[PDB]
Amino acid sequence: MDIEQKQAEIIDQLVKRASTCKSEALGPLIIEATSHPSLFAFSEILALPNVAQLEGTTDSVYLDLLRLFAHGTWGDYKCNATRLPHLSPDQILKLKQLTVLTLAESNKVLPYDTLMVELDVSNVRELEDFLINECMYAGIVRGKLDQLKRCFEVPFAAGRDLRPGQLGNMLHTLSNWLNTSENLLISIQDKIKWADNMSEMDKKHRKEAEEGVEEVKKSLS
Amino acid sequence: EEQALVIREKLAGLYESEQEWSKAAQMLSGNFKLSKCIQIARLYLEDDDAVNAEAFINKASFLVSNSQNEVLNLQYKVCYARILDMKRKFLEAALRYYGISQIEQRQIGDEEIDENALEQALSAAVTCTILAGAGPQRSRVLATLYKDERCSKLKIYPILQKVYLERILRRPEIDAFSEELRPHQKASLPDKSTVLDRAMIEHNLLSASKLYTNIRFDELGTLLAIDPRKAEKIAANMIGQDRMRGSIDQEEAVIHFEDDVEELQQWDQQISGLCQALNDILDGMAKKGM
Amino acid sequence: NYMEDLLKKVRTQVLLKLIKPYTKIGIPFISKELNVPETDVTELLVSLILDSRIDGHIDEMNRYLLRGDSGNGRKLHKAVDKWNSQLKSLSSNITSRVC
Amino acid sequence: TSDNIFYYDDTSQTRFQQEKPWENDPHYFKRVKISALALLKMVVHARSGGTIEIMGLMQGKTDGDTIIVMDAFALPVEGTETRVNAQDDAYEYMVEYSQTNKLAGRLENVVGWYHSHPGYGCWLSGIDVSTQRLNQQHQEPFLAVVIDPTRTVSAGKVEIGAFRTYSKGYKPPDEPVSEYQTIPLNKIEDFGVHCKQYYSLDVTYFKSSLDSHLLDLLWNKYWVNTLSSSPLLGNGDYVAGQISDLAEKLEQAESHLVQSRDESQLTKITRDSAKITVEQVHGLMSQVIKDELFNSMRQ
Amino acid sequence: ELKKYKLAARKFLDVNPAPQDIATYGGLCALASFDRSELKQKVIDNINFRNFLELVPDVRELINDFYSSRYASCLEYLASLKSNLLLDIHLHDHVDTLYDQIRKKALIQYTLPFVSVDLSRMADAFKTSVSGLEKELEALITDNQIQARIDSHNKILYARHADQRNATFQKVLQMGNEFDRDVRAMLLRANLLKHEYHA
Amino acid sequence: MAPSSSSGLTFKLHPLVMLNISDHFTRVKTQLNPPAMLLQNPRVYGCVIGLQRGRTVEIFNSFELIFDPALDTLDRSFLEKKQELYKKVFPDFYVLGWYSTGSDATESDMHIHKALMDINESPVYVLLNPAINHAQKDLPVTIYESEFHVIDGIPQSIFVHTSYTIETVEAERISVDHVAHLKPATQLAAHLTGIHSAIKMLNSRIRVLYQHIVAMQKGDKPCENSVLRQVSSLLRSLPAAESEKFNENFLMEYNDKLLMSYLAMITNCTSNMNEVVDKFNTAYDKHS
Amino acid sequence: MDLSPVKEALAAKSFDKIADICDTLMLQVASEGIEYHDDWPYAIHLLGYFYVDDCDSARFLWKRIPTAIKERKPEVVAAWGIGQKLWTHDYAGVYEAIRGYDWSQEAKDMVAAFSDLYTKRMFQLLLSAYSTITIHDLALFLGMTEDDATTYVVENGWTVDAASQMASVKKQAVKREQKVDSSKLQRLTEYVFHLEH
Amino acid sequence: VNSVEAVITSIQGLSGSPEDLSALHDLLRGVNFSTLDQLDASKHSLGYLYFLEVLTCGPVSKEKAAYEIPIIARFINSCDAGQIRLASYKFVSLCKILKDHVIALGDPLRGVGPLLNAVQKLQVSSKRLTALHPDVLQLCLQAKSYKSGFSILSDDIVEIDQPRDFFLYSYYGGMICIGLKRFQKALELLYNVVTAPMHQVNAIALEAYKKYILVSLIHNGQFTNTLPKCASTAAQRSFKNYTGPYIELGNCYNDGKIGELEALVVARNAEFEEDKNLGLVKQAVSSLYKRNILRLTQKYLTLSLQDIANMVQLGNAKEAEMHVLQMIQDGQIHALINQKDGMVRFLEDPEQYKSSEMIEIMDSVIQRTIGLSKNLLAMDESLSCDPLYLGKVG
Ligand SMILES: [Zn+2]
């Protein structure tokens, strides 16, 4: 939430200009947009119709650069490192932060070995230095680092923009949660009604006990 | 008396101008009351000869009036800086400089007492708060120092934040802070590896407790920039004095930064955060979207 | 003379604070910090434990002091054993009267 | 109506003071109304007092057979269960607090005193009755509120209780019944000696229009707390006491059974065992509900 | 009767109304029965009686060595004085059992602090072969005093600690089955008596 | 209006403060107007106590205070008297600010606010709105914070808004529900109903968010990607604990409670076994 | 008699249910009065109990064997030979008895599957009761040759010293599975109701 | 008979189980395989039994034994539940004659199956101890059919019809468990015979005691010299007189002297063989070796194979390994062995009581206790309504 409004102010300026730039002016625009060390969501610029007609011209490299930042990773960049333009150190640093977010989306305890492969570091100290000064202190995530088990827990992590093929899963995930909440309603209700039925049946049954002996007492007296 | 001192200080002033502050201190020594005391104190403080002058200023402070444009408070603050050299009066001094900070912003004569003096006092007040240790009141005045002001423009901002917000202070940054810290060469005392070294490593170890859960002794040397044996020594007494919370082991050579609660209580925190985020989505959209 | 009394009170005072923030202190480590031969360190350490001043135990094989760990819920586990034993006696007596 | 409980009327209050109809029969008062603010203040202070007793005073008016309690305040007196009439230590505090509060909004006289028995009952001890005897002797309207801060957390509700002391010699020819309470074995002796000296009174809860509106809005933001909370958090030593305390009662019952041979320490013990186990199982039921609803499954 | 250790030593020390006998025995029998605190109170904190203990410097030195974990020296001194000690009626009547008790006390005090006691060291420490000390340890542990298990491969005495929680679960479940079977046997036994009374 | 607070501290309110302020306004108005058109809704004043650790400002209790009408400020003699008395009972709470009843803070309060900077230099100003409105859906209170600016050279201490959370203990929870929904059941139904009502409130919000997303899926609903990011961040933490460490402890507690239940039943059976056997002995006498 | 269910189970390779089929059918066969001491699949009945580990009942059944049919057919004598090793816990001797008198076409497979099951059961004992075992005794208990025993164990992870001819035992790994009970609130409610009378 | 001719029509006509048939039964109370052969089987009910009883009234056997036994099997299997339920002593007399037919014709297993079916239908409640229970137990035990006769043995029997039938049910039921390797239940049934009210000594009481001691040694591992308190006064005063040789075996087992146990069995082999106990006693001979090794578990942590053999006086190395391997199979010990050093390591119980499996074990035990309370409650109501109880307390 706290990270949302920080992008919100910058997004409005970005979308306002991007809605009006000519074909060439988007070139420098995308470079700074992916390099600002606050902006992590870019699909709003992607959804803006001006970039739709840019696909096809000589600036097509810029669009694929945006798509990588919209939904992509370091492993994806290395495979297609030829066509994509050379990135300044600031751009690379931003995408390394996005690496943790994607892995933190489908997991909560991140093993060390997975992190070294994706982030391309050498020893434990280099990896831990990156996490402290670029992930937790930036406010992107909030966790704790362990050294004996070599794992990094990620309780809170800001989500990323949806790649094509996630909204359908969101509805199923939400609907499944709704059904579990709903099925817990009648399940609770049945337990309460079960207590009433057993209590009433018992009190009627014990009532037949003393009435049985009350007749017995007077019969033999 | 006063007439002899004025004539002697006139010769002292000429000596002080011509790189003879040592001769100026001897000659001068040998809010009208405050002004006379401040003139002797200022030369004494500048040449670090406040002996026999701080008491004289204090003796005249009883009869010292206020009048108009009293710079005696600044001289007392400078005297407090000499007090803060050894008596560690920075806690009172830092609040004093804040008084002479942009808090008292007005015409105030010229820019030497309303533009530059406040900026220097603001910078000085920040440094003194850092020098003091512990200080729940020091934490309290740290809040208002970071609280807007011009500190964001100030050059010491990085340190201030890293101090205010418990953050790991890297060795290269603390060297610059100590390097610039040369007010009277008493603050940077070399007495038993200084006190800033003991103060900085205390703070860096304090910030690492929240950030970690356990750490081997070998990696406690890379950060904190010290040999593992020394790091084990300071970590021992810090726990002994009930500063941080944790335990120490040697077979694996690790320190368990516990400072937490049971996983059931940790589980409850996740649930509370889970429900809290649910409310903000509805509240954020209902208020803004519609 | 009074040296024997004078020596001990200084020795145990520093030793008690030395091992306070430690779960497993090393026997050679105590010798080097206190500048005392390891033999006397061992003799002082065992004598302190027999007086219940120290809480843990010492590893003769590996030269370590296994300080007692944090005590989990034990009175609850102690009480149920007393609850169990009393329930054993009452149930046996109740049944054994019809004969 | 909702605001008519207020307005201490001095010209009306003095009317009940002169008639003094409570001198003849001790059974005059049969109702104790308690305001919303007072109960909240008493509970917080008692809960924050730990395992040691506390003490305090409350102020209120009176009307007919009901003793209304408006507000309460604390008093730094230690060991109210040991020293009888222990309020004399802060007598200067009582004078200053009442005098200072009279200027702004406070007008009601001090009515009674309250303490907090920490987890062994909601009753009046032999020391407690003696203190109330002197206070009732001097000031005729005098209550004694006893609240339990541990069992309040434990099962589901506040363990409040109000009492009024009978005059010496007056033997009540009614023998009223009372609800059974679990008493630790180190406090039963005091209860047995003093049982027909403190008749109880009914307790209700009223509030004002503004108070009722805030509480309704306040409760609607409590569903988060009702879920993300485990009351069985520090109850590891508290539960150990009763389980241990149940042993000697069983041991005494077994020893008494062989010598001879509600039912003597057999049905009561069963009630105590159920009164301990059910609350723990009730806490377990909440954990299972939270388990399925949140820890559902990956996909 | 009159063959106790702690009470007998207390009575011998507390003489209402010779001097060598008072100096002898006393703490020797007390150490066989009294614990560390009681022995310390009755010897070290007994300056009134320690004045008599000064007349017997060897006995006081042996008591201190026992208190200072010097089992070898005091054991050797007692062995040297064993012939002389058991020649004064009071010890001549019963000396072997007293010495046996001091030995057992020495073992239990030895194994108390350590967790990983080495039996090889105790062999020459107590001047006994490894097999003999092994048999003594079997005798002690079978009496459930030295709570430990003897590893017979590398000659290490690994101390034994209980888990309580796991022990409690085993004990409770066993109790329930015993109660369950007895109650079922209760019903059958009651009906047989009912049938007989009808006849 | 008042901008957000840049201090970074977090404020944790307590319900005690809520009930104290409302009662103070009730007593004054109910007596100013003839109890047997209450001029203009009157106002009260007082101070709030509480401790501060790290970057958290916590408020626990408060006391009233007479407003001096002569100099239009707060008299110091009464403040000292009240402060001394509270320090004896509460030895760890210091003054953190002042309270008043009203709708919106004005610049006149700034002159008063400047007086309280002597103690706790940067205090807070809790304001309560007593206007009874049924259309509101939150507690009518705003917590303001002292802000030193340099706007146009003049200091111009401007009040700014801060975010607060109503943090409460479990003990306060029990009393609140006892008084709010005062009884005009047994024990099992009462316990389950509390959880039952909470889940019902939870279920409604999940449905409400569901309708908006499904409308986004097929309906018009112009895309709002901002809510999508927060939804995914919300959705990536559902399994809560999801660890073998938690499972071992959770199943540990489950078996511990069953063990007490097993022993509790046997005590009940033993009690039930007792008296029946004496009924057998008094009928089929063994002495025969 | 109507031996079809016995024949059907053998045809369907229902060796687990073979033992239960004969005893149920035998009671009905004896009740009516049809002679069975010389018609009943007596050899098959004995071997069926060995598969499901009821060697005790096989002993009484063999005690009820007609004396003539013992001297008539060698299959029943050979079938009881395996049982003698199982009763006496001769782990290595079972393989000798299994590879003995040539089994007819009927018991074909019904013996091979049982022999395969014995090896699987024997392996579990070795995994849970051994740490270091020589390859010589490994071949004896598991059954096959030294070269085959060495090859088989290394496919399960058991590593073997090539100098002293001994294999070191490990407990392989474990699984996770799941619980999926969902019957938790119902049971808890029952205990609460019964607890408070 | 003249009424029998109308009864045949009434069998397929005037049914009225509790009316017409009731009247018919009353009339009967107050053929020659020709008219009965033309009668019905299920509809006849008491009529079929009356014809069967009259036809079997003769003392004819052998040839008549074979014919009626096959015929009775058809009637028993094809018997209506209601007709069998209302059947008095008449029914059990038919089943008693059926057994005698089998024991004389040939193998007792020939009619074991049909006899067991009668118990299933005639039993009204699972708590009813029918007089037919000892009847089928004797047949299955003698016919070498331990597996088949164990299905009847239950644990919900609380009602006693004939006191002799309870002793025979428990005694024969115990013998089934011992031969079937079911020592857990074998103790329970045999425990009730000794702990039963009896004025004087009985033959069954002594025979149950002898089996109890040996079974206790095999399973428990000790001999308690004191009889349980909940026992008849006659048993306490006199029970050792006839258990002399058996008592000495237990004392030797408690000590641990293998030589005395190995010599006492051979020395007094005559007495033990007489009571058909020698087969079971030898099972207790090899139980000492398993017990002594179990004692070392709570005394060591790692021991060598050679030392184990010397301590228990067993033999060579392979003997010690073989005993350990068998113990691990049963579950009486948790150990691991190695052959580099020839040593045995005594592990601890892997059970943690922190698994979902323990929940089901705990839950089943909880549910059993709940059912136990109901039985106690039902006892209370019947006694509270007993007219004798009110009179004495009144
Ligand atoms: Zn009290």
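Quick reminder: no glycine exception, Cβ is built from N, Cα and C everywhere.
Here's what Swiss-Prot has on this protein:
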type	residues	note
DOMAIN	A:1-159	domain 'PCI'
MUTAGEN	A:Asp12 to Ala	No effect on the interaction with CSN8
MUTAGEN	A:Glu44 to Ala	Decreased interaction with CSN8. Strongly decreased interaction with CSN8; when associated with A-71
MUTAGEN	A:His71 to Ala	Decreased interaction with CSN8. Strongly decreased interaction with CSN8; when associated with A-44
MUTAGEN	A:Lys144 to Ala	No effect on the interaction with CSN1, but decreased interaction with CSN8
MUTAGEN	A:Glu153 to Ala	No effect on the interactions with CSN1 and CSN8
So which mutagenesis positions out of A:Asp12, A:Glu44, A:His71, A:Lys144 end up within 10 angstroms of A:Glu153 (mutagenesis position), measuring C-alpha to C-alpha?
A:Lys144
Against chain B, in sequence order - mutagenesis positions A:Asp12, A:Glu44, A:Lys144, A:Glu153 with Cβ under 8 Å:
A:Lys144
Using all protein chains in view, find how many other C-beta atoms are within 10 Å of the C-beta of A:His71 (mutagenesis position).
19
Give me the non-local Cβ neighbours of A:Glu44 (mutagenesis position): same chain, 6+ apart in sequence, Cβ-Cβ under 8 Å, ordered along the sequence.
A:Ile11, A:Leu14, A:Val15
Quick one: give me the count of other CB atoms within 10 A of the CB of A:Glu153 (mutagenesis position).
17
Go through the mutagenesis positions A:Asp12, A:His71, A:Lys144, A:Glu153 for me and flag any whose C-beta is under 8 angstroms from a C-beta on chain F.
none
I want to verify one value. Collapsing DSSP to three states, which class is A:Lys144 (mutagenesis position)?
strand
When a 10 Å sphere is centred on the Cβ of A:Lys144 (mutagenesis position), how many other Cβ atoms does it contain?
17
Between the Cα atoms of A:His71 (mutagenesis position) and A:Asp12 (mutagenesis position), what distance do you get, rounded to the nearest Å?
21
Neighbour tally for A:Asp12 (mutagenesis position), based on other Cβ positions within 10 Å of its Cβ:
11
Can you grab the distance from A:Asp12 (mutagenesis position) over to A:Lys144 (mutagenesis position)? Cα atoms, rounded to a whole Å.
34
